[PDB]
Amino acid sequence: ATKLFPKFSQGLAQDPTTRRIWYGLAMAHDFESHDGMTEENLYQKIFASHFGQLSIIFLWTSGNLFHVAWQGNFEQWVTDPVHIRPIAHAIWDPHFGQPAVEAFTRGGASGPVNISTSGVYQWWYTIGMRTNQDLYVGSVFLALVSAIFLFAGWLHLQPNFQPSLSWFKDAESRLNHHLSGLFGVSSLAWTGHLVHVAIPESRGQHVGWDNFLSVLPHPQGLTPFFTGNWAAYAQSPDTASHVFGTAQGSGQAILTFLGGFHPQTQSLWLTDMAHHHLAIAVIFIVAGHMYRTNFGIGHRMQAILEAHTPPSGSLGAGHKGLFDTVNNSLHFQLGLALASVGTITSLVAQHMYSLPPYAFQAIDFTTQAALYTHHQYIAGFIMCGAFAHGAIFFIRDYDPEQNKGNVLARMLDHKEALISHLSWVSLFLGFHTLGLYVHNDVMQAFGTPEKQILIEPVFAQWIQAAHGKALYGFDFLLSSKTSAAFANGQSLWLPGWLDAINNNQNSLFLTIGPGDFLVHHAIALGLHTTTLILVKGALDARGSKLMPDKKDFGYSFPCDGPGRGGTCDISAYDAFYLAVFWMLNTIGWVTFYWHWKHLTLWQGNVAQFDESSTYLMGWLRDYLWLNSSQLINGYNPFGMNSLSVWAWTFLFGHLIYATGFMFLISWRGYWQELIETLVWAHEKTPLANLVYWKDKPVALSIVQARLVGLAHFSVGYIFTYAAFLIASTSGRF
Amino acid sequence: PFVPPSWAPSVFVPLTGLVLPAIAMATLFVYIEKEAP
Amino acid sequence: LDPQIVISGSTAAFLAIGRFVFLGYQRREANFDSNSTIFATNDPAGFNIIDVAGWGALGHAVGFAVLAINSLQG
Amino acid sequence: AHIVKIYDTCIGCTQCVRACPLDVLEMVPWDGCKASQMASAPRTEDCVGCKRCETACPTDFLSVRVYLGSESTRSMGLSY
Amino acid sequence: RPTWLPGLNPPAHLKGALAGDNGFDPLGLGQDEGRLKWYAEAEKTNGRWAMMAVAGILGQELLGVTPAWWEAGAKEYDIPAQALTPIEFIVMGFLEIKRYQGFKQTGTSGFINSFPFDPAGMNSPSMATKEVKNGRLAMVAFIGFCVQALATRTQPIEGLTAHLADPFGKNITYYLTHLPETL
Amino acid sequence: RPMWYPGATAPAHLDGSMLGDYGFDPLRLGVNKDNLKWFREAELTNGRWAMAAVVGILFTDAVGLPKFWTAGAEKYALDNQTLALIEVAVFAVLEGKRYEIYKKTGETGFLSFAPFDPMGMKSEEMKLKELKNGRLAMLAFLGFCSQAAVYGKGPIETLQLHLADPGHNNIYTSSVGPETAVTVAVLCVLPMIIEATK
């Protein structure tokens, strides 16, 4: 009979097989495919889901704060943040034997704990947290915020509180409020916290809710701000002998732009960060008054889009009708948001390792490596999702009649040229990068290392020289002492920036050579190939020569059968599917390069990387084989240490990856026949045929098989690299 | 203070690991196989 | 540098260029830009309270930027 | 159940009906072609979705299309 | 009917039927009559609470209490603040739920089950306008009390006397500029 | 017909046919008619057990006998291993006879006696009094365990300590103060939440 689950799909509820549960779980968030769904109901469900997501995020943050305040060593880590390892949380496992108990008992705790690698200790220490009471109060506050967000999500679904469809389409009002309030006012408030709490707490002065109304952030007290003498806030900054957390060497300035890093914490100045947030707050608030909402002044995005067509007709109709195809399509907005968020996540990773913002973050090698790898993998997944949603937009929301002659239609008009050129770039990069690598490998194998091709990256070195690095000797722009660009910043920020960039002990514009050139080309190959697969799948989503009516089958369908030569993996979903492997490979190459260069930097031997990164054998032996010795020795027949959990996780990831290869290689048919034999065996077995199944056992579908195999592949990939990176970086240092 | 007792992990870890998942799995299993009227 | 003189002069200058110079251009661009409240005013040129706030905001930003640069002593 | 559709480009060659392994299609009289016949799908409740009919269609593009829809005991080809 | 801005016509959603209707709604928060009447009740009760708060602050200062109005929370009292919060929440929940349910039956204020709570008569539309205007003045006065205590650290009557003693000085300019001297 | 707050509404399945109805079912677990009877019987037996347990705990503190949470550790004139075997052996037959009573009649019973009332005061008003007293005793037992968890000592001792300083000795000034205060505020806001949406 018809089952209750899933309530959103009547066709799935009538399915008498096990496929009903799987499809009900995988199509729960596809509100557009639900039964009796309207546009207004769609937007309302997304609103409630957004509130629930915020509730989960805030609860997770409160949980991290609570566990650090309860089972951590934050009160002891602030005293000696160079020789004390941060504690994530305690370990309570009845499966642990005695050696595992004393092995994980470290960091000054009274029992087995986990050493945190997220870097929340440095972040909380920099923003002003000093005691466990502060973390406890922050945890309770975030839990209350999470409960409020959850209640808001439940409340916006009840009658008299459901927003209308017209409210969700007010793009001008939403953009104005997000730029001025969500971005500008939030940044201004963060500036207020840095000026009022973080900066005085870094100078040994406690400023909490009990005394912030009686403690002045500056000795002049708002007089220079109102009189326009803003330069008075940059007078007397922290000297080079300032000790973080104490008043020794501290200054009085609150808004500076010294640049560079703090001599002790090796991080950005707090006054510089406060000034940064103040400037971007003013800029975002000003930008929040651009669109017309209810007072006559402002813009209409439709007018700006319609008045942006070239006169010669190079772009056809230009952007006519682009306002309606974006405002009425949620997949277009989701794709744009994911593309920007993925790029910003990558930007965060690069800027965070190169310019550490939190105190004593550069010394924590495990934290730096884990944070960079985490943000780069998150960025790669988000980028793949952006392109997948672009393909979904082409299939479900693109209207050729409304987008007639504009840039959107012209993209599909010459999609063959785009795919062909992406293919050519990827082919050239792959052929040459692989050829140079194999050539260097043959030269190193034959005992002639002077015969390998080592192309110097003169363009990137030229840019590094433009930033102030005098190692290469170009002597121009910031590298030349007689340039206008150099002389115009010598009194504001160039001294600190130049001192930091010319220091070879940090990660600020590291020295590069032929190995960096080759790996950068490998990165370019990965980016271009992943882009080729994603772009080709989005452009061919509506159809191709093999499947002229692909848009009539949806975004995800198994195939079109073995006819016409065979149509396996013809849908756009399959294109995203194949692109996830390339994304994992690209992020693997970038994280491998980052980890090896930083490992050789921290070990004090950059020549090892410079001489072994030019051939793949050096990558396999000097980086993968050499750095995994301590990892695989976490547990051996002679005993175990605290690093055994990473060894177990290493083997765990290998097992999950290999398990994924099963769903990836073997296909449905074999499993369906095997399941039929199992059905017969259960039906003909006494004492067991009395227990019957409620859902008919069937093999996983083709699409489900691909998703399951990719999920196992990605999980094994991530867990294996995370275990190796954390174990190698923590054991070495 | 918000500090939990010393015996809090010995009670919450077995709860969240065996009691709560068993109840959740049983309730979810009954809900999935429930037949519509 | 007198802050009051600089702020007052910048605000008055921006209000003057917004009422006697760029008012026609802004009105032509606002009408071609195609619930609301009509902020009708007795000003013969149609310069309402919203325009006053916008031009005063621009003048204040310019005046404070000038005061800030002069305060930097460079 | 799956959705099987016949289009006007059908030439009435009866190749799709002969290739159907569950007797879903048939031939009905028509006047839009030389063969004076047209394919039809009056028993789509028994269609499994093997797409053999699409493989047997000679028109460009195909005159018969199978869109995988809801799954049941008959559409999944389950003998248990 | 005079409006807030000269030469500005009042909006269509705002009619003189309400008590303090002066055609002031640049943001248009009272488009529908449902939200308009709910906001009217919200304004009346906000003004009532502000009237009682301003009267209490002025009475506390006039009677010479030891702590200022912004320190009364931390003052020692029998049945500490940790225990006063649940009692207040329970009684306020009962009183407010009775007030809200009485508002659904009839669009007027009340007290538990007296809707309208009007003993001894003396009710008229003019009195309603006076109530709304006094509530608005009290709300603005309470915000003035808060900002005055923040920037000057002086109580309302004390700050008023300080301003009367020296008018050309001891104002917002002096207090905003001589901020370190105040602390 | 009073409800669980001034102005509630029955959730379309608590019209009032059952005794002690107040329209309290936010989780809607009694939506099924068959589950409503079983849940009612479970509530009645839980209430009876809580009634006897609360009376027993209150009587032990007056005489001076060991505390209810430490009476098990005391050594009695028997073996705990034999006590558990006898307890499950007797209760197997007792619960089996009680379950068969509910299938034939629908209420509780003792052994082979379904309407167990040797005196005979089984009235409609008496059935509702049993439910009200059982609910009160269930809350009382939860209070006994909670008071012994944070304060220890005992129920009678807890009441005696509360009279010494009621404004300073309460759940809000104890170790679970902020949690229960936030919960009380959330609960006080709850009827307005339900009335605002309806």
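We number chain D the way Swiss-Prot does; in order, the residues shown are 2-81.
Going by what the header records, the deposited coordinates were determined by electron microscopy, 17.1 Å.
Each Cβ is built from the backbone N, Cα and C atoms, and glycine gets one as well.
Taken from Swiss-Prot as is:
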{"type": "BINDING", "residues": "D:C11, D:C14, D:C17, D:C58", "note": "[4Fe-4S] cluster 1 binding site"}
{"type": "BINDING", "residues": "D:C21, D:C48, D:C51, D:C54", "note": "[4Fe-4S] cluster 2 binding site"}
{"type": "DOMAIN", "residues": "D:2-31", "note": "domain '4Fe-4S ferredoxin-type 1'"}
{"type": "DOMAIN", "residues": "D:39-68", "note": "domain '4Fe-4S ferredoxin-type 2'"}
{"type": "MUTAGEN", "residues": "D:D9 to K or N", "note": "No effect"}
{"type": "MUTAGEN", "residues": "D:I12 to V", "note": "60-fold increase in affinity of PSI for ferredoxin; when associated with 15-KR-16. Unable to grow photoautotrophically"}
{"type": "MUTAGEN", "residues": "D:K35 to T", "note": "Drastically decreases affinity of PSI for ferredoxin. Decreases cross-linking of ferredoxin to PSI-D and PSI-E"}
{"type": "MUTAGEN", "residues": "D:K35 to D or E", "note": "Drastically decreases affinity of PSI for ferredoxin, limits photoautotrophic growth at medium and greater light. Decreases cross-linking of ferredoxin to PSI-D and PSI-E"}
{"type": "MUTAGEN", "residues": "D:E46 to K or Q", "note": "No effect"}
{"type": "MUTAGEN", "residues": "D:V49 to I", "note": "Leads to partial destabilization of PSI; when associated with 52-TQ-53, alters the FA center. Unable to grow photoautotrophically"}
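Within 8 Å of the Cβ centroid of the [4Fe-4S] cluster 1 site, not counting the listed residues D:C11, D:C14, D:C17, D:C58, the chain contributes D:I12, D:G13, D:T15, D:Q16, D:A40, D:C54, D:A57, D:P59, D:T60, D:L63, D:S64, D:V65. Annotation for the mutagenesis positions D:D9, D:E46: lowest Cβ count within 10 Å of the residue's own Cβ, D:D9.
Ranking the binding-site residues D:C48, D:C51, D:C58 by Cα distance from D:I12 (mutagenesis position) puts D:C58 first. Compute the center of the Cβ atoms of D:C21, D:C48, D:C51, D:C54, which mark the site for [4Fe-4S] cluster 2; besides them, the chain residues with Cβ within 8 Å of that center are D:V5, D:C17, D:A20, D:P22, D:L23, D:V25, D:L26, D:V49, D:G50, D:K52, D:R53, D:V67. The two recorded residues, D:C21 ([4Fe-4S] cluster 2 binding site) and D:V49 (mutagenesis position), have Cα atoms 10 Å apart. DSSP gives D:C14 ([4Fe-4S] cluster 1 binding site) a coil state; it is part of no helix or strand. In this structure the C-alpha atoms belonging to D:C14 ([4Fe-4S] cluster 1 binding site) and D:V49 (mutagenesis position) are separated by 22 Å. Using a 10 Å Cα-Cα cut-off from D:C54 ([4Fe-4S] cluster 2 binding site), none of the recorded positions among D:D9, D:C11, D:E46 qualify. Neighbour density for D:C54 ([4Fe-4S] cluster 2 binding site): within 10 A of its CB lie 28 other CB atoms from the protein chains shown. D:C17 ([4Fe-4S] cluster 1 binding site) sits 14 Å from D:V49 (mutagenesis position), taking the CA atoms of both as reference points. According to its DSSP assignment, D:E46 (mutagenesis position) is helical.
There are 23 other CB atoms within 10 A of the CB of D:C21 ([4Fe-4S] cluster 2 binding site), with all protein chains counted. Using Cα positions, the member of the recorded positions D:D9, D:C11, D:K35, D:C58 nearest to D:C51 ([4Fe-4S] cluster 2 binding site) is identified as D:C58. The Cβ of D:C51 ([4Fe-4S] cluster 2 binding site) has 18 neighbouring Cβ atoms from other residues within 10 Å, across all protein chains displayed. If you draw a 10 Å sphere around the CB of D:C48 ([4Fe-4S] cluster 2 binding site), it holds 25 other CB atoms from the protein chains shown. Note on D:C58 ([4Fe-4S] cluster 1 binding site): other Cβ atoms within 10 Å of its Cβ, all shown chains, come to 25. DSSP classifies D:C54 ([4Fe-4S] cluster 2 binding site) as helix under the three-state reduction.
When the recorded positions D:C11, D:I12, D:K35 are scored by other C-beta atoms within 10 Å, D:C11 scores highest. Using CA atoms as reference points, the mutagenesis positions D:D9, D:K35, D:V49 were checked against D:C58 ([4Fe-4S] cluster 1 binding site), and the closest is D:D9.
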